[PDB]
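Contents: one structure, followed by commentary.
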Amino acid sequence: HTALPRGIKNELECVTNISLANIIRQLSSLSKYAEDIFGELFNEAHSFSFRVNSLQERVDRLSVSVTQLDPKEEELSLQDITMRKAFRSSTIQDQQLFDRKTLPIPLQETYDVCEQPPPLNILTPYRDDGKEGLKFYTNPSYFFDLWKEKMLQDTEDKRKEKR
Amino acid sequence: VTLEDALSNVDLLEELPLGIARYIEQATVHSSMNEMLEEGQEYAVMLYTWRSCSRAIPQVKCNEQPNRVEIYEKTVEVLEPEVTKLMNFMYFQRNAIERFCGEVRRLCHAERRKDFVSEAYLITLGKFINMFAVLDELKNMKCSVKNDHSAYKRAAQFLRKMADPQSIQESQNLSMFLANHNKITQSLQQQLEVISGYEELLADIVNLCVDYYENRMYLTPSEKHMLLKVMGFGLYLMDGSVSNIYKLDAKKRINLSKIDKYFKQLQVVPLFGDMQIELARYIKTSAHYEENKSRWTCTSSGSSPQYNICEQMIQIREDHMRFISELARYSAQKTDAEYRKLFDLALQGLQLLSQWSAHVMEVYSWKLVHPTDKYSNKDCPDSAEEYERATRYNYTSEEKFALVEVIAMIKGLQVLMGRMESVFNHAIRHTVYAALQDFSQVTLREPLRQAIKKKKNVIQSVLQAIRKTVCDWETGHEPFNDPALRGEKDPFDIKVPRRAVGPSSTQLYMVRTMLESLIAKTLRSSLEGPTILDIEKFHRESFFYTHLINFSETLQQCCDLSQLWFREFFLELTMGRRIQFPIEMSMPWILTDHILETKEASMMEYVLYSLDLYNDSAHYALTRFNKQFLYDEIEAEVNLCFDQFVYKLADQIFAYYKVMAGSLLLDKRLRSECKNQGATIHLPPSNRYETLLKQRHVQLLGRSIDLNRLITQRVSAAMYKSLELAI
Amino acid sequence: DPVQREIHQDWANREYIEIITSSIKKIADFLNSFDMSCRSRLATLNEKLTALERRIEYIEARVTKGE
Amino acid sequence: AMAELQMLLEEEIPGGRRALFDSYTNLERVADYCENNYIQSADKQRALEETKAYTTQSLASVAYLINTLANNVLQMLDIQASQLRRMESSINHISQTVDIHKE
Amino acid sequence: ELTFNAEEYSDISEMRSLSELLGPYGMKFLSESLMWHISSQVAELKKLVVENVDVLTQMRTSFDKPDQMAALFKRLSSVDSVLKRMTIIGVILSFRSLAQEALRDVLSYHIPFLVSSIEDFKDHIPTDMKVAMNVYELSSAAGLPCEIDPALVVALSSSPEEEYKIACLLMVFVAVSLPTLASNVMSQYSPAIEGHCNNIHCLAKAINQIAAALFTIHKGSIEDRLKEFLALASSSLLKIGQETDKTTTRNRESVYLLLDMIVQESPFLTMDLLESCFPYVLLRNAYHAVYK
Ligand SMILES: [Cl-]
Ligand SMILES: [Cl-]
């Protein structure tokens, strides 16, 4: 790194005391990093606590409704097949998992300290094509736009080849 | 026993008689030079990541334009802070060349030429010339830079922006700088050739790289490639109007044959980012190449890949087996031997990883400079742009499968090594300490004994300077009752302590540097035979101590595959035609989609490793390039590609198990009867989706992805569609 | 003598430091592997809960009327 | 037990979590104290040995706070796992009962 | 000189058809006959254990000393027989599984209301063993897969501590014998089979159920005895990963896959435990080789 011992009094005691003070600061940093972890674990687990409770009470009163069921009186009507829609289970599909809004806070902070591209959008109002100046420098949506146009063209090329 | 050895023994008969503050100062200079290398690297990053601002600026079609002034005003507002970076760059390279050449002049003095220079500093000087090469090629490529400045210069003038004579001459110098091709390299030569004997220093630098490369004195791929790049640019600089590398070769001052062999075996290595360097170019463009063509064999390559990956894959897979089998077996106080073994494994593992990563990058590097065409690839369109011909169409199916194999074997071992860090760290520090203390306290007793006895005061001072610096005596005090200290022999035992801590950086640097001066009348002449071997031995083994002490950092550097995604160089070459390249030209997706498309069973458990390449590139864009837009684009690509990943994976997974079901229930007798009638109903090929289906938390771009949950969503929807169809 | 003494004390000082920093790293590693282990359990809990939610919605649909 | 879960969710985990944040602010204070106590110290060797004392104590503290909070989080997940176990059992009985009825 | 096609008598449709004809009574009688043949094989295995009781006892405690561990193995006899008999047991158990899975599907179709109660009753038990065998005997009669096979237990139940040691040593004997399979050309894993030509993939089922049965009879720790087995098996297989003999390592990678199968087949062993004593990267590469 730099130098060596010169045998002078209190030379060693001073540098190590600085080294130890830094270690204690690292433990201070470690205490905070642990929080961020246990925190994002608690948050999710705490959310499931809600759903669990909501479901439990939903299960409990259904367990009672079913008790009141009477086969002797239950009448069947054809209006269910005629006037009432059929049961549909949830069909939710998660997609676009890497939007900026899904970026975890820690990485977001590392991102903010990174260099931003030139403020080229300052010249946007002065363009004739009504386009954003920054898109001529960087355009993340370029990948999707090009892939989409490719799939449509490949859908046509493949469609007119059969004929 | 060689003939040379027998002759040396005979020569021994014919020869039978009938400061610390100094190193501290050198270490100061060395440390200072390194800081400038780091600074240059920052400028390299600025150039490589510099995209055209002018293209994003609305032009002035005619002098008669309403917003003419507004545009110009905004132009300066945007480009001014950027032009400042260019001024600083111009100033940096100017000062860097003076600094370097000033150091060359100092080491080339008639008297100093007879002096000793540490290997570490020659290397640093070597990295200096490479820095110049990198900066110059980056500057040569970036038309965007030159044009942006002109756009600023043209706007600042029309606006009559206040500027004093100094500011004007400053602007004028920048223009001339940005307009001159190979300016950095040309300035370097002028200031070098004015120094008498400069070619003698560069010869020392080159000879050292040749020695390291030949003897494997490097760990990471970048270290390996740096040696070659120094050899190349070195010879180039040594071949001018004042020096001649071929006459230098005749006097055996250098060995062009070895360098030629190295360049022939490895022809292309990364220079910076996706910008590669064809080593043989240094040779072909040298001042005296034309008259000495026959001297070289590396100048002939062709569009043919030199090595067969199939031969390479067999060995790699063998080494993967052999090493990991042993490592896995290593997962109260240990003995020195047991700690040494873990020490050896840590190094061997890092070396193995480096070889693999080097294989991948070197293949990729060669491909980039050798794009394919119709002649080599029938499916390669003649209109396809260079980058697509350099990547997408430049790999066969088997090549793409093999690359993912190596990538997976790399990342796989990296995980095992990482899990072993804590144990490694302890075993390494124990081993380095033991080796250092055993050498300084015991091994150096004999040499010191002879130096004192034969009044070799110069050697004695060095040996004592070493022992005084690092020795950690068990009694807290040196053994004053030592006979060797008086110069006499032993009738004597020393108890050497065992600590789990390595020496300080200064301690290790000083010891190695001083030992190096001994085995460098020379001091080496006054030393016995066996002792020189002992010193050479410790000096050789201690070369990797620093790497191992910083295991964590070294591990990452041996598994760096972050450059597969970056393509700013090729983007620049499109002259604004491309703001980016589509995903089909993107290596990470090329390698990943290939497995999804072919559904290759043998590769299905590897597919996540190729996808992990985005993490490497993302981390690199955030911590090294330090550019937001680069991450934005990586994230946007992952976002698109991962949706396709889930769709294709879930799709083939359902189809696979539907076919399995239909096959399991198909009447057996019917099968046999169809076979007997030449209409065999073919069985479904088995596959390997289980591991993918078990992934509950895929780490990608900071997110934790539950792949199982996503697949279930699609597969469930497929079940309902099947039922809906049947009914 | 004062230098030799300082060097022996430095070795001891640095070993102690190495011991602490080494422990700080084992804590950091636990935190990570603990984070991952809990991520798996949460996903498993989420998986089962979601299934139970769907199942309840299904059973309710069998015992109730439609729109 | 639901009581044990409420205790973990409302006090012990949030509490042991804040005790960790307190360690964050308290240790950076102890760090400055070790440097200030050394500056004002007439016995440098004495000041160092006391810093080492605070360092060792700081390590033992952080490891204890994490361990305590780790066990709490695990106990929480174990309880929630059994909740789903009992709920599935109840849902299955409801399902069987409905099947009997429809038949 | 076979006169029949096995697949036309033992495939899913066939075993289901068989279950239709035999029902719970018949299929239960079928399994009883199977377990008898297994008892016979276990009886012979014990002889091989007793015949090597000394060496095996040493190998069990000297598991971390390669040199001695290797020298001890050479003193073992009837290694092939141990592997051969355990494989037979695995095959028989594999058949029973096919029969039980077929029976299960058939019963869920004919007697859903009874099956519904049997499933709920087996899944949610606390627990005593003698009372668990009663819940398990009922369950298996309905084709439900059990962690402990009641029929197997009964079959193997026909000094108390002398017997326990044998069971323990049996696990050791098998664990240290696996590497031998690598020298057999037939130990080749086939993607078409999703198993090995010589049925050694059935060892996964044999090792698990025999352990669960024996260490239930002797009231030991199934989980601990299998943990020990895995460690000893992983250790033995890792050692051959550094050898070069084209013969002894011919099917090294195919034999490696057994460890994956053994863990998948066993509810007492987890992938995490396997990872800590045998990295999956080895298994990954192993699968790649056989699937390519
Ligand atoms: Cl197949
Ligand atoms: Cl059926």
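Going by Swiss-Prot, the residues shown for chain B are 5-22, 55-367, 380-539, 543-571, 578-784, listed in order.
For this deposited structure, the header notes the method as X-ray crystallography, 2.4 Å.
Every residue, even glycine, has its Cβ placed from backbone N, Cα and C.
Per Swiss-Prot, mutagenesis B:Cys179 to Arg is noted as: Reduced interaction with RAC1. Listed in sequence order, B:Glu629, B:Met632 are the same-chain residues six or more apart from B:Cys179 (mutagenesis position) with CB atoms under 8 A from its CB.
Within the same chain, no residue at least 6 positions away in sequence has its Cβ under 8 Å from that of B:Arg190 (mutagenesis position). Under its mutagenesis entries, Swiss-Prot includes B:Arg190 to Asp with the note: Reduced interaction with RAC1.
If you draw a 10 Å sphere around the CB of B:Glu434 (mutagenesis position), it holds 12 other CB atoms from the protein chains shown. Here the residue is the original one, but Swiss-Prot notes a mutagenesis experiment at this spot, B:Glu434 to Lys: Reduced interaction with RAC1; when associated with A-626.
Here Swiss-Prot describes B:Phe626 to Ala as a published mutagenesis experiment; the accompanying note says: Reduced interaction with RAC1; when associated with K-434. DSSP assigns B:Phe626 (mutagenesis position) to a helical segment in the three-state reduction.
Record note (Swiss-Prot) on the mutagenesis of B:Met632 to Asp: Reduced interaction with RAC1. Within 10 Å of the Cβ of B:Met632 (mutagenesis position) there are 11 other Cβ atoms, across all protein chains.
Residue environment of B:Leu697 (mutagenesis position) contains 22 other Cβ atoms, counted within 10 Å of its Cβ in all protein chains. The note that Swiss-Prot attaches to the published mutagenesis B:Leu697 to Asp is: Constitutive induction of the formation of actin filaments; when associated with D-704.
Mutagenesis annotation in Swiss-Prot: B:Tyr704 to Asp, described as Constitutive induction of the formation of actin filaments; when associated with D-697; the structure shown retains the original residue. With a 10 A radius on its CB, B:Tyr704 (mutagenesis position) counts 15 other CB atoms from all the protein chains.
In this set, none of the mutagenesis positions among B:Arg190, B:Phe626, B:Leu697 has a C-beta falling under 8 Å from a C-beta of chain E.
Closest by Cα distance to B:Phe626 (mutagenesis position), from the mutagenesis positions B:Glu434, B:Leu697, B:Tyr704, is B:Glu434. The subset of mutagenesis positions B:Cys179, B:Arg190, B:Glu434, B:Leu697 lying near chain A, with Cβ atoms under 8 Å apart, consists of B:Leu697. For the pair B:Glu434 (mutagenesis position) and B:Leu697 (mutagenesis position), the C-alpha distance works out to 24 angstrom. In the three-state DSSP scheme, B:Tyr704 (mutagenesis position) falls into the helix class. For the pair formed by B:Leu697 (mutagenesis position) and B:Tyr704 (mutagenesis position), distance between Cα atoms is given as 11 Å, rounded to the nearest Å.
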